[PDB]
Amino acid sequence: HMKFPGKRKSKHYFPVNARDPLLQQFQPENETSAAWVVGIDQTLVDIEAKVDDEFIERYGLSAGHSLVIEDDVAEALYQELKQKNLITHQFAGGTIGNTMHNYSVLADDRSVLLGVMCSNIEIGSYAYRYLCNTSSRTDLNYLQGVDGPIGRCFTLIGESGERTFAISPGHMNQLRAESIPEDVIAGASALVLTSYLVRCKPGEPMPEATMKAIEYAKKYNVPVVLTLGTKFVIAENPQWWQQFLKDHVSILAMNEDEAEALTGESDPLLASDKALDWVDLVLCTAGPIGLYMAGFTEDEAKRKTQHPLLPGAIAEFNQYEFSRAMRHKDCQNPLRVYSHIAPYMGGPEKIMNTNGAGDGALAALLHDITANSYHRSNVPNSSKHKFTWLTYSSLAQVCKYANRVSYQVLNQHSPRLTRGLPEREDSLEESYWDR
Amino acid sequence: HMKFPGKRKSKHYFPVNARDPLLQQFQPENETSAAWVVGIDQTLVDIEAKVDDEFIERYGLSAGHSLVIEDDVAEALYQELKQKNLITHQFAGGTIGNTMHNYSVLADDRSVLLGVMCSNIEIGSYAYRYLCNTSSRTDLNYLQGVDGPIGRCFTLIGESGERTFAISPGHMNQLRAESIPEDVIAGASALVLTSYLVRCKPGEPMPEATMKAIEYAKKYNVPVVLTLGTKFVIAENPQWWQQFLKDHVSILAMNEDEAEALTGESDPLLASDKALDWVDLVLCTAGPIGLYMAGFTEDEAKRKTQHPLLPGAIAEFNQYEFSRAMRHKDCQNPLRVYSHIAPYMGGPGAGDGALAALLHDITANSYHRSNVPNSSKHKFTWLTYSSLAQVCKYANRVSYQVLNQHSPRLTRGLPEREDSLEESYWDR
Amino acid sequence: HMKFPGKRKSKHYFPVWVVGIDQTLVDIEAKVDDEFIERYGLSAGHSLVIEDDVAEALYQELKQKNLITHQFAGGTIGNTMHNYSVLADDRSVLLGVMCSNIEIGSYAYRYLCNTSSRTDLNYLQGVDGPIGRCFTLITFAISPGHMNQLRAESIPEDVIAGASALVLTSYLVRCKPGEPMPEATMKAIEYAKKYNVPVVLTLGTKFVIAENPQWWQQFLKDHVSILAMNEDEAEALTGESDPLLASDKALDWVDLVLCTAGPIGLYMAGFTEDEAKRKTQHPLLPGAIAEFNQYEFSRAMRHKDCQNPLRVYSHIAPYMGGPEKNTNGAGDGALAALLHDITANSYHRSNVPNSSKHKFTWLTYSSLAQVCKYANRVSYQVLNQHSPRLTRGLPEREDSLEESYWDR
Amino acid sequence: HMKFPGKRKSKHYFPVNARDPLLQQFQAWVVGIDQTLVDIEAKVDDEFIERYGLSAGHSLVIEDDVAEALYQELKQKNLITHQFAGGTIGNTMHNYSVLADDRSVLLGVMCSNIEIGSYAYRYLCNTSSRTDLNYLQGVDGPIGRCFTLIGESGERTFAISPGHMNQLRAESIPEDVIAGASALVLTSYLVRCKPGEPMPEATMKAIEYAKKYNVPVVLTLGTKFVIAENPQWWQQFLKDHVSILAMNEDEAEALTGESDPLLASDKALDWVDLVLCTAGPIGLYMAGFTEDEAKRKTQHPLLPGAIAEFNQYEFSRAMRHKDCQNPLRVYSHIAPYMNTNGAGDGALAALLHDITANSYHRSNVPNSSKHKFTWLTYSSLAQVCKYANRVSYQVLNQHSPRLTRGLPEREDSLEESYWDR
Ligand SMILES: Nc1nc2c(ncn2[C@@H]2O[C@H](COP(=O)(O)OP(=O)(O)O)[C@@H](OP(=O)(O)OP(=O)(O)O)[C@H]2O)c(=O)[nH]1
Ligand SMILES: Nc1nc2c(ncn2[C@@H]2O[C@H](COP(=O)(O)OP(=O)(O)O)[C@@H](OP(=O)(O)OP(=O)(O)O)[C@H]2O)c(=O)[nH]1
Ligand SMILES: Nc1nc2c(ncn2[C@@H]2O[C@H](COP(=O)(O)OP(=O)(O)O)[C@@H](OP(=O)(O)OP(=O)(O)O)[C@H]2O)c(=O)[nH]1
Ligand SMILES: Nc1nc2c(ncn2[C@@H]2O[C@H](COP(=O)(O)OP(=O)(O)O)[C@@H](OP(=O)(O)OP(=O)(O)O)[C@H]2O)c(=O)[nH]1
Ligand SMILES: Nc1nc2c(ncn2[C@@H]2O[C@H](CO)[C@@H](O)[C@H]2O)c(=O)[nH]1
Ligand SMILES: Nc1nc2c(ncn2[C@@H]2O[C@H](CO)[C@@H](O)[C@H]2O)c(=O)[nH]1
Ligand SMILES: Nc1nc2c(ncn2[C@@H]2O[C@H](CO)[C@@H](O)[C@H]2O)c(=O)[nH]1
Ligand SMILES: Nc1nc2c(ncn2[C@@H]2O[C@H](CO)[C@@H](O)[C@H]2O)c(=O)[nH]1
Ligand SMILES: Nc1nc2c(ncn2[C@@H]2O[C@H](CO)[C@@H](O)[C@H]2O)c(=O)[nH]1
Ligand SMILES: Nc1nc2c(ncn2[C@@H]2O[C@H](CO)[C@@H](O)[C@H]2O)c(=O)[nH]1
Ligand SMILES: Nc1nc2c(ncn2[C@@H]2O[C@H](CO)[C@@H](O)[C@H]2O)c(=O)[nH]1
Ligand SMILES: Nc1nc2c(ncn2[C@@H]2O[C@H](CO)[C@@H](O)[C@H]2O)c(=O)[nH]1
Ligand SMILES: [K+]
Ligand SMILES: [K+]
Ligand SMILES: [K+]
Ligand SMILES: [K+]
Ligand SMILES: [K+]
Ligand SMILES: [K+]
Ligand SMILES: [Mg+2]
Ligand SMILES: [Mg+2]
Ligand SMILES: [Mg+2]
């Protein structure tokens, strides 16, 4: 029942749901299908508000950071916002919670979320709000119970632009590795993680559970995906993250600042290319520069672009933009391919939410990767396969999609979407509304 | 931040978001505020499964009904479904929960639901599921706590497409009149009820709270909306329902059979017309016949159709198809107007979907009036933003969407219009 | 030999001048610290005059440490006439001052080597002093020199008589008293009324206008027919913070209004014959004036020439979502586009009396909506480049032969 | 901030404004010498031509008093129709900047005191904006006047009143300006001067710098008569100094002796590295050198000619004989698209654009496939002919030999819908 990733005209027909006539005389009586995506996150609740730069330093914060805070310092901040009646919005959050939420909206298929949740949920609470607000098709039944509160992210915006985060973890890192459902990760087409998962008070089991999901991920050949949580967290130990990506990660989500922190390259293109030594596919959100994508394709199946060749540190880096991504392991003679797209319709008027924008362009990519798993099980004999790809569409096309989604997330306050993209009406549908 | 009702090319520009530059020169120093819709329901959870028509009779059920059952009968049925591993789908339900859910998906604005909810919610439970599944923009913060379980609706399919429903109410009818948020209903553009709300064990407060919600609705001149839950519920006392509609209800949703039970008219058009004696606007879903709509417009502002004139018991009833609906009270020379549309693309809970579309159009008028009071769309105090012909176009398309899927709840709105610039972008 | 205004496909066939007054200026650009501004008694966002010796002190600090980045011709009306000639490929006459003896490498030298070719400077007036120096600090610091010494005898009556518009800036009355520039300006306006030449006015900062808003209003009624403006300059003139309303209130005094609303886009308001109304095919927009673009598609007339005048409005948003990163010279560019369209009407009427585009005494060649389209595009061009002066017109679409020729 | 040469769809992306966010994350002009001249155009009788010792189709110097008599009769009878800046190289530097929207430096003379309304004033108000005249030299005399005398037939006779136009001194040649250039442009008229005037000496000092810093030298011709006086000296000039030769069909027959344009250009290729000849209505030919390893063969039919199938490798980029390791001779010709004097002066500007474009794209895009070797032109000979042919067509549909309207660029898919909105 999954939607098509993007709005481009496709050469091959996409079924959308298995009840399709041609597909019904086609599929077997016993049909599995049902392709999904799973991620791990620190169950969080955003509490957004604008504040003075005085409010920032008064609580030991720095602009543009994501800093954890002590429990007593947080209650002091919580009380000052209710006193001054400064709170503007309360909604679900989490770099990966947002991503799973946006995935379900874009594809209208299920996503499983792994994390924590109050064992007893009272109405009107932060844990309650998290549920009423989470997307419908996002599945929260596999969460784990905790006797404490879920996490609170005090998103402080201040003057136009930089959005500061202050985290009251609560029990958000109390996820145990026994709570990782083996069967869910096996039938997944990607496992999505964020750099914030290692940031925890020592001894908390979240990292223990995260590595356990990766165990299952490797068992069943499920790509591991990683998004990053600010430049400062990474620059502390760049070589540790580098070593981590080689062993486990297969897909890397990133922005230009987070990337230079990892590679030492002020050029996103080079940072992304240097990253390809460690992972199979890289997405780099460069803010106003646009976004880049770098990955691998089979050298025999390369498709050369029809756009002008772009200049860059790597000459003509989009030369095979129209190739689809494969995992390095699945290639016989892997070839590096790169692509870049500029902001949609010249970008927004207002800078707005640049933090959750990257977390959204990622969801677009996940959609395309799931779509490949979905269309492969429903139409296996298709020209779209018998080569073992990673993405259903080409890098150029996936950029086209993810770029359009980021524009959606930037042009609104929240980082979570509630409405998918508008698809084209055919002639019949068009005349219907015009009649 | 509300979406536009339908996908038609509009003469007047719809702001969509109160942040629109053209609207901030227009907008005062303080927020202009969006509108919303509220409804009351028996918090329910659908539990779908196929069974024999033999299985139906084994629990005192009839094909095609919606029947309550006692707790011992319910625990036996639940155990038999888990035993044979027969359950196929579990999701949120309720005639009005669905409608409020679909409204939020279609409009992308907030909807308030009033009802019950376990005060202690354990993970994996039914009360848990209700939350994880309800749409985001549907607001459940105003539900009421209960020491019991929410309702379970066992949807049983009879192989021919027949849907039998077996209801284990639990505490779903325990909504108290104090729990009705007065301020929520005041800023609403409609209060939505379902005929199922009167079905409860004696002494339970649900009816008391219902009368209390309607009380607030009249305070602030909020239209009351009523959808019906089967012909059988109405045939019990059709003249009682008639009396209810005159006093309270302003908008009536129905299907052809539900209507015949209420008015005695096997012709939907005639039944709807008779219904207009009691309410201000009528939506009647006639299945494969299509769906009809009947309402009032000011005889001064009538806009005559440009489509061919249709034959029916009411001669040339679509003559003013293109008029907008008003409430009878707001009209000085009220005029009856009718419209009819056939199924989308020849045909393949649907009625509860076409209603949601109507709610959207009514909220859109409330939204566009607060953001652009100067526009030609408000020389008078209308009920719908669009014309009956246009509202039917929308509701018909939505019911088709609910038919082509299994569940009665939508998960994604309709495909929106792609302009020329977007097209070139994707085709690049 | 004039170009077509815009790149839109035209129903009527185009076969293929304007005069203005300015304080002859030369831009000298440099970026500086916010400390540098207060160190010389300046304020941000102004155009503040400075003395000749104080000007020499600022000039010298820029030469020592070499902070000057770019030097080019300037002046709100110098830019506008310059950009007009680039866009239309027709002549524009500029009136002002100029060193009577010009040495190679000088500032007066540069102004000539840099001014557009098709722009005609022969009617300038000689002065034994220097032209003006504008020190652009990223605020403007002005060393007037002799820029305001234009004498009214130097106003060529015959030039303005055969013109289709006279273009002025509010900066022409801002001068040390006793300098003759304002007198020369009034003489041009006197000539303009004789031969029925529309008067055009762009404004030079909110501060200049807010001092005595009620006076400028009266100026526009008597003389002005076309008003160029930005959103701030507009609130100062009318007291209406809404650009739509401000532009509307200004229509009480003038015949046509162009208001650059920065990121909001740009508005336009004018008059058209109620018989010749052409109603828009775009959605009706909301605003303080309901459905104000209802007749976006009418052509512009002067209030006097209408028998049943009707007010008509249009609004368009920034091109391609605005730029990536010079919000000043843009308005001075958007204006040039309007001039281009107005010249085209007098041009297309004099070369093609048989065409249907002259059924009435029009002001604009195109529709109000179509003109906004054109001016909007030019503003984007002025924003993407550094200087406020254009160097190449817009690219026009070629036929199939050009397509096939270049690809072959 | 330079424009792209031509309107063809390019395989490689052209940065245009060096701001372009692309090249910035990993982060060029042409100079010429001319006799400062002013065109004064007018229609005249065939009696008017002979009356001052002139012949139709020449560019003839005249005495100062012979000029004063001619000037006075044109004002008396009110015969002058247009007055504008001129000079075979003045046109070129002007037209280049119009087409490329980048700077061009011009070297010459100019009144040290310029009064309003004068000819020196007019020259500046009229010169292209982006043309830089700051490096000119001051002179205590009047600038040159070229009286363009046209007849009803169309013959454009030229009468030159040199004044001090040939007083350019070799010290006034800016050493560094020519160094960072991509071409040094000269005209056959620079050696033609009254004896003792230093103008030819200044030319040789500019050429010194050109070879010093490896700047290709360019040469355009005036009329066939200018060369037929001494064809063998011009030839000898080309070998040592010139790297690029500009020519038209008649000017060429006088230098090479070939009534066939193709052979003449080929003969000239022995002395210089690249030759362009304007063949009037026959079209235009181009000949040069390319690396034999990277030659790219045409997709057009092979043409018959004095050299059979001369367009066999039309699509190659041109190199200098010196820069080639194994040079190959390459030829191309294009016919007219869809003022016979100034049109050729325009096509030269077009080629300069492409040659600078290579210099511009090389400094901004060192990594591209377009700079493996050390090329001369950015585009292919077939593509370069397209451009210059297109420019010459514009020069004919207008009066003056200087342009005011560069080429109109192709409207995009996105833009076109905007203008259609
Ligand atoms: N315009 C455009 N096209 C893209 C882009 N990315 C990939 N393509 C094209 O899609 C074609 C492959 O179609 P599929 O990807 O197999 O089918 P799909 O329509 O379901 O995606 C490729 O062409 P091909 O098969 O090599 O050539 P052909 O056989 O389609 O002629 C490739 O050139 C893009 O960003 N823009
Ligand atoms: N095609 C079509 N049109 C419909 C339908 N229902 C109403 N209309 C037309 O819409 C017009 C009114 O526009 P509004 O309702 O005020 O604007 P809106 O479309 O943006 O809401 C009416 O025309 P009017 O105002 O009388 O004529 P005009 O002023 O629109 O020219 C009416 O004829 C329908 O089902 N199909
Ligand atoms: N594309 C476009 N068109 C606009 C715009 N504004 C006005 N028009 C249309 O231009 C037409 C008038 O054309 P002119 O303005 O005379 O011709 P032009 O193209 O040379 O300017 C009008 O209708 P018409 O029916 O085309 O004229 P007619 O054929 O009835 O005379 C009007 O609808 C705009 O922004 N974009
Ligand atoms: N249509 C056309 N093409 C010309 C002409 N002259 C040269 N070319 C083509 O230009 C290509 C080289 O492109 P570049 O010069 O590097 O790129 P450019 O488009 O930016 O100039 C050559 O093709 P290639 O790369 O070998 O061909 P392909 O593999 O791109 O098909 C050659 O065929 C001409 O007159 N007409
Ligand atoms: N998982 C996680 N998400 C975070 C953290 N800090 C901020 N975010 C989320 O990041 C998003 C903004 O980029 C919001 O959804 C925040 O709630 C953190 O420490 N962990
Ligand atoms: N992604 C990626 N994997 C590599 C690269 N070089 C070696 N490997 C992997 O390292 C292991 C050693 O062969 C195998 O799993 C390879 O696929 C590289 O450049 N990129
Ligand atoms: N409120 C309410 N909804 C019901 C009842 N019986 C069935 N439904 C719902 O009606 C929908 C099908 O029309 C499903 O969501 C059912 O759960 C009932 O008694 N009350
Ligand atoms: N709905 C409805 N109310 C009516 C009608 N005729 C009179 N009324 C009542 O008359 C009053 C005037 O609006 C209200 O009480 C209405 O309900 C009718 O045809 N329909
Ligand atoms: N006429 C005039 N132009 C000015 C003044 N101040 C700045 N400018 C010019 O206005 C342009 C920027 O809008 C630049 O060319 C400035 O040099 C002034 O007082 N008068
Ligand atoms: N611009 C303009 N002139 C007006 C308006 N109303 C009257 N006038 C003129 O003002 C003078 C006094 O009525 C006459 O010249 C009128 O034509 C108006 O709304 N706008
Ligand atoms: N430098 C120079 N230009 C000339 C001469 N004769 C004609 N021209 C110019 O050549 C152009 C016509 O080809 C016009 O601009 C003429 O002024 C001459 O002797 N020297
Ligand atoms: N341009 C050119 N130079 C040649 C040729 N043959 C020899 N040379 C000269 O020989 C030297 C080697 O490059 C240089 O001085 C060249 O100019 C030839 O065919 N063309
Ligand atoms: K890896
Ligand atoms: K939910
Ligand atoms: K009623
Ligand atoms: K100039
Ligand atoms: K006036
Ligand atoms: K040589
Ligand atoms: Mg991030
Ligand atoms: Mg201005
Ligand atoms: Mg020549």
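We number each residue from 1, going along the chain as drawn.
So how was this one determined? The header says X-ray crystallography, 3.5 Å.
Any Cβ shown, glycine's included, is placed from N, Cα and C.
Among the mutagenesis results in Swiss-Prot, B:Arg8 to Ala (Swiss-Prot position 7) has the note: Mutant is less sensitive to ppGpp inhibition. The residue drawn here is the original one. Swiss-Prot lists B:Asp41, B:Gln42, B:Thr43, B:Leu44, B:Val45, B:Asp46, B:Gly94, B:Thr95, B:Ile96, B:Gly97, B:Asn98, B:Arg199 with the feature GMP binding site, giving sequence analysis as the kind of evidence. Annotation source Swiss-Prot lists ATP binding site at B:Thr285, B:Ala286, B:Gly287, B:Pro288, B:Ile289, B:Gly290, B:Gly351, B:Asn396, citing sequence analysis. Here the residue is the original one, but Swiss-Prot notes a mutagenesis experiment at this spot, B:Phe322 to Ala (Swiss-Prot position 321): Mutant is less sensitive to ppGpp inhibition. Under mutagenesis, Swiss-Prot gives B:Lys377 to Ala (Swiss-Prot position 383) with this note: Mutant is insensitive to ppGpp and GDP inhibition. Mutant accumulates abnormally high levels of purine nucleotides following amino-acid starvation, compromising cellular fitness and cell growth. One mutagenesis experiment catalogued in Swiss-Prot, B:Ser387 to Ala (Swiss-Prot position 393), is accompanied by this note: Mutant is less sensitive to ppGpp inhibition.
Here the features listed in Swiss-Prot are painted onto the structure.
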{"residue": "B:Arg8", "record": "mutagenesis position", "Cβ neighbours (10 Å)": "16"}
{"residue": "B:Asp41", "record": "GMP binding site", "Cβ neighbours (10 Å)": "26"}
{"residue": "B:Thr43", "record": "GMP binding site", "Cβ neighbours (10 Å)": "32"}
{"residue": "B:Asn98", "record": "GMP binding site", "Cβ neighbours (10 Å)": "27"}
{"residue": "B:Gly287", "record": "ATP binding site", "Cβ neighbours (10 Å)": "16"}
{"residue": "B:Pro288", "record": "ATP binding site", "Cβ neighbours (10 Å)": "9"}
{"residue": "B:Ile289", "record": "ATP binding site", "Cβ neighbours (10 Å)": "13"}
{"residue": "B:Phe322", "record": "mutagenesis position", "Cβ neighbours (10 Å)": "20"}
{"residue": "B:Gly351", "record": "ATP binding site", "Cβ neighbours (10 Å)": "25"}
{"residue": "B:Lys377", "record": "mutagenesis position", "Cβ neighbours (10 Å)": "21"}
For the recorded positions listed (B:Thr285, B:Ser387, B:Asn396), most other Cβ atoms within 10 Å of the Cβ sits at B:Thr285
Other than B:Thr285, B:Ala286, B:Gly287, B:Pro288, B:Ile289, B:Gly290, B:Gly351, B:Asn396, the chain contributes near ATP (Cβ within 8 Å of their centroid) the residues B:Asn255, B:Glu256, B:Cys284, B:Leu291, B:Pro343, B:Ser399
Here the 10 Å Cβ neighbour count for B:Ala286 (ATP binding site) comes out at 22
Applying a CB distance under 8 A toward chain A to the recorded positions B:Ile96, B:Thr285, B:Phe322 yields none
Taking only the CA atoms, the spacing between B:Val45 (GMP binding site) and B:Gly351 (ATP binding site), expressed in whole angstrom, is 19
Candidates B:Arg8, B:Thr285, B:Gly290 (recorded positions) with CB under 6 Å from ligand 7, in sequence order, are none
Candidates B:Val45, B:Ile96 (binding-site residues); min other-Cβ count within 10 Å returns B:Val45
Comparing local Cβ density (other Cβ atoms within 10 Å) for the binding-site residues B:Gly94, B:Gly290 points to B:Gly94
Distance in Å between the CA atoms of B:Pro348 and B:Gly349, with 7 residues left unmodelled in between, is 14
Closest by Cα to B:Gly351 (ATP binding site), out of the recorded positions B:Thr43, B:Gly94, B:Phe322, is B:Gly94
Widest Cα pair spacing in Å over the listed GMP contacts B:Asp41, B:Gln42, B:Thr43, B:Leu44, B:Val45, B:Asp46, B:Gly94, B:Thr95, B:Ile96, B:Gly97, B:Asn98, B:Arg199 is 18
Nearest to B:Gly287 (ATP binding site) by C-alpha distance, among the recorded positions B:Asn98, B:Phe322, B:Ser387, is B:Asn98
As a whole number of Å, the Cα atom of B:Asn98 (GMP binding site) is distant from the Cα atom of B:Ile289 (ATP binding site) by 24
What DSSP gives for B:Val45 (GMP binding site), in three states, is strand
Cα of B:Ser387 (mutagenesis position) to Cα of B:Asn396 (ATP binding site), in Å and rounded, measures 14
CA pair B:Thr43 (GMP binding site) / B:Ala286 (ATP binding site), Å rounded to integer, equals 28
Distance filter, Cβ under 6 Å of ligand 2; input recorded positions B:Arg8, B:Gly94, B:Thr285, B:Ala286, B:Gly287, B:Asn396; output none
Span of the recorded ATP site, as the biggest CA-CA distance among B:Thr285, B:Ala286, B:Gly287, B:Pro288, B:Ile289, B:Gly290, B:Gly351, B:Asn396 in Å, is 13
